[PDB]
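Structure record follows, encoded as structure tokens.
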Amino acid sequence: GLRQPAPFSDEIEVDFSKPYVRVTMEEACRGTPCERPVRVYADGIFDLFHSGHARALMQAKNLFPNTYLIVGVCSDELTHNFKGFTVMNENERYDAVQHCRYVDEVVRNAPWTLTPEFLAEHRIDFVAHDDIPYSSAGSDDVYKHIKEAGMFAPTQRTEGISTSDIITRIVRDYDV
Amino acid sequence: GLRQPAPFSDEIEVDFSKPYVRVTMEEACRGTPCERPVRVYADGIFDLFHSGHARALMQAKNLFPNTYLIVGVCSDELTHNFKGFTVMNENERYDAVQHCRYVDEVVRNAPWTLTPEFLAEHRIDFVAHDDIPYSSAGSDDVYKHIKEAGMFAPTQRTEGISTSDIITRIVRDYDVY
Ligand SMILES: C[N+](C)(C)CCOP(=O)([O-])OP(=O)(O)OC[C@H]1O[C@@H](n2ccc(N)nc2=O)[C@H](O)[C@@H]1O
Ligand SMILES: C[N+](C)(C)CCOP(=O)([O-])OP(=O)(O)OC[C@H]1O[C@@H](n2ccc(N)nc2=O)[C@H](O)[C@@H]1O
């Protein structure tokens, strides 16, 4: 099956000879050549990595018939600054994502807002995340530019599980 | 890489016109034919499934060059009866193990002590778990017979992470009291 964790982006050599040329939704759905998988990026904190996360990564991996899934995971410094507390530290969250079935590669220290430099450096064809506007603010939606450029592929959240729900059962369990 | 969850054991067509014949450690380490991967079984609760669990599965999957890893996950009733409380219910625990990278198959309602019939029905060659005697009790080690029969392949625990440690950090961080 698989035997080794998904590598960090550092451990893979990319041909910078090939220029950054994206595939359209239409070519991506028809199935790209073996050598040229559609490169999908999904980003997250992935704190208390749970099945809600893995299902999202599963959907992003299946967006197209030949897909290579890159998962960016945000550092503690960024997450603390813009969102709040992490139970698991950055190294533990990098590690958990590496053992997910659907992942092909893990970028550490992922950015909060995606930049043209980052998308070009990782040769990203599409970005996958739920469709709810992510406002971390000074912005209404950090994904707005990605949706506007036609590169956004929405996934569905798994109802009935989340980091907050899990923490909440654990504190309820502890109180009673 | 992979696209679909690891299947549950009931979703897989299994040829029984094939006798239960175990491979020895020695044949296992040399590499079995492509069509006869070494079938390794690892069992657990997998509550708040974390990297220590995943690294145990990773080791079990790497024991031999051509390995098929079957992961047994115990039901809530057994766990509550013999070990203690679960944060995740059995369906959530089953599901999480299905998304682990190293798993080929998942057996639900896994037994507490392995029986000859279970080991035969799933055609298990080796059982992987850490080497600390697991006493649930009326036994000193529920893996005792597996060890004596030569089918036990010990994995190493990942230091510094556990279901308990995680619960403990969460209580410090968010509990009102
Ligand atoms: C901070 N960003 C904007 C750079 C990345 C996104 O940050 P986030 O807060 O959505 O991260 P997260 O770790 O909460 O979720 C990562 C991904 O898993 C998904 N997810 C999470 C919980 C859940 N029950 N179902 C899900 O499908 C989210 O929709 C998201 O697509
Ligand atoms: C109940 N049994 C005997 C049928 C199954 C064993 O039950 P358990 O309590 O060892 O289950 P568990 O979910 O705690 O552990 C599952 C597997 O993960 C391993 N594990 C757990 C935590 C950790 N930090 N490192 C690990 O390597 C355990 O050694 C075991 O091999």
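We number chain A the same way Swiss-Prot does; the residues here are 40-215, in that order.
We read in the header that X-ray crystallography, 2.2 Å was used to get this structure.
Each Cβ is built from the backbone N, Cα and C atoms, and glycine gets one as well.
Pulled from Swiss-Prot:
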type: BINDING; residues: A:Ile84, A:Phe85, A:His92, A:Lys122, A:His168, A:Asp169, A:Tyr173, A:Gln195, A:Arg196, A:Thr197, A:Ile200; note: CTP binding site
type: BINDING; residues: A:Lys122, A:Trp151; note: phosphocholine binding site
type: MUTAGEN; residues: A:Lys122 to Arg; note: Nearly abolishes enzyme activity. Decreases affinity for phosphocholine about 80-fold
type: MUTAGEN; residues: A:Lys122 to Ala; note: Nearly abolishes enzyme activity. Decreases affinity for phosphocholine about 500-fold
type: MUTAGEN; residues: A:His168 to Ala; note: Strongly reduced catalytic activity
type: MUTAGEN; residues: A:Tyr173 to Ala; note: Reduced catalytic activity. Reduces affinity for phosphocholine
(message) As a test of the contact definition, list every same-chain residue at least 6 positions from A:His92 (CTP binding site) whose Cβ is closer than 8 Å to its Cβ.
(response) A:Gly83, A:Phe85, A:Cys139
(message) Taking only same-chain residues 6+ apart in sequence, whose CB is under 8 Å from that of A:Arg196 (CTP binding site), what do you get?
(response) A:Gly91, A:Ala95, A:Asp169, A:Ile171
(request) Enumerate same-chain residues with a sequence separation of six or more from A:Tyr173 (mutagenesis position) and a Cβ-Cβ distance below 8 A; give 'none' if the list is empty. (result) A:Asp180, A:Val181, A:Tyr182
(request) Specify the nearest of the recorded positions A:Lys122, A:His168, A:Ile200 to A:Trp151 (phosphocholine binding site), where nearness means the distance between Cα atoms. (result) A:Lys122
(message) Going by Cβ pairs closer than 8 Å, show me which of the recorded positions A:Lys122, A:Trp151, A:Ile200 neighbour chain B.
(response) A:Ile200
(request) Sort A:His92 (CTP binding site) into helix, strand or coil using the DSSP assignment. (result) helix
(request) Give the distance between the Cα atoms of A:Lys122 (mutagenesis position) and A:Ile84 (CTP binding site), rounded to the nearest whole Å. (result) 10
(request) Within 10 Å of the Cβ of A:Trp151 (phosphocholine binding site), how many other Cβ atoms can you find? Include all protein chains, please. (result) 17
(message) Just to verify a number: CA distance, A:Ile200 (CTP binding site) to A:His168 (mutagenesis position), in angstrom, no decimals.
(response) 16
(request) In whole Å, could you give the widest CA to CA gap in the CTP site formed by A:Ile84, A:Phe85, A:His92, A:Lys122, A:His168, A:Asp169, A:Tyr173, A:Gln195, A:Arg196, A:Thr197, A:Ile200? (result) 21
(request) Work out how many Å separate A:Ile84 (CTP binding site) and A:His168 (mutagenesis position) at their Cα atoms, rounded off. (result) 12
(message) By a 10 A CB contact count over all chains shown, which of the mutagenesis positions listed here is most packed: A:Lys122, A:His168?
(response) A:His168
(request) Can you see whether DSSP assigns A:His168 (mutagenesis position) to helix, strand or coil? (result) strand
